[PDB]
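Engineer: The structure follows.
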Amino acid sequence: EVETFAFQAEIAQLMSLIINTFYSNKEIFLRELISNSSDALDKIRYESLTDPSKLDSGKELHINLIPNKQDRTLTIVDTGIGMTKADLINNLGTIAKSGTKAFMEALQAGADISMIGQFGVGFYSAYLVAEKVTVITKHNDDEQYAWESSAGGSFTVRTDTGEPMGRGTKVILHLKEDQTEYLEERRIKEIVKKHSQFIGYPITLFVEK
Ligand SMILES: OCc1cccc(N2CCCC2)n1
């Protein structure tokens, strides 16, 4: 059972700008997604201080980067707080409405796309390199869900039946045909060293078979 939702007009407009604006510094997508993972891990670590049982779904707080040349996918896995169904459908887009308006006014005032993180909508930078994005997420208070969008103004949400995750978020980037450089180990290493060297969680870059 797959539910289809329309993006808010502002979010759909933001995704279209990201996809259609000529902008060569696409590598900032990884910094934005790692930053999102670090924030999600900060939240579950803080919540577990006053409630240790919140880590029953997993004590390890880490980030994994998994490239797959056969599927042409780059997966960013974290064991952070995860996202509920209400987050995927309502809460995140509601928060992102103000940030999108501020971001686009800034772009008209001379800012560039790499500053998208300062407006709270860095997740959508994934569409600089991905034609489709799948998000598998599990929050302690909800079920495991699969969020998916190839842009175009709509996204889907379903209950995920795949391998259980315990807790956290998995962002699967189905890369565009000309963006396969972000599957190479040397390239991912360079980006992490350049933009995410001081993230306070272990980042493990998986290598390919
Ligand atoms: O709206 C902004 C935003 C920030 C972080 C994550 C996110 N997601 C949309 C659904 C998948 C996850 N959106």
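Residues displayed in chain A correspond, in order, to Swiss-Prot positions 16-224.
Cβ from N, Cα, C; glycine included.
The note that Swiss-Prot attaches to the published mutagenesis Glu47 to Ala is: Strong ATP-binding. Strong interaction with HSF1, HIF1A, ERBB2, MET, KEAP1 and RHOBTB2. No effect on interaction with TSC1. Recorded in Swiss-Prot as a mutagenesis result, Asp93 to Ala carries the remark: Impaired ATP-binding. Strong interaction with HIF1A, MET, KEAP1 and RHOBTB2. Loss of interaction with HSF1 and ERBB2. Los of interaction with TSC1. For the published mutagenesis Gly97 to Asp, Swiss-Prot gives the following note: Abolishes ATPase activity.
What's the neighbourhood like for each of these?
Structural biologist: Classification of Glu47 (mutagenesis position) by DSSP places it within a helix.
Taking Cβ-Cβ distances under 8 Å and a sequence gap of 6 or more within the same chain, the neighbours of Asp93 (mutagenesis position) are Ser52, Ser53, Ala55, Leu56, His77, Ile78, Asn79, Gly183, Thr184, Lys185, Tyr216.
There are 26 other Cβ atoms within 10 Å of the Cβ belonging to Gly97 (mutagenesis position). Secondary structure at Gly97 (mutagenesis position), as computed by DSSP, is coil.
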Engineer: Within the chain of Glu47 (mutagenesis position), which residues six or more apart in sequence place their C-beta under 8 angstroms from its C-beta?
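Structural biologist: Those within reach of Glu47 (mutagenesis position), by Cβ under 8 Å and sequence separation of 6 or more, are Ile131, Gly132, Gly137, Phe138, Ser140, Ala141.
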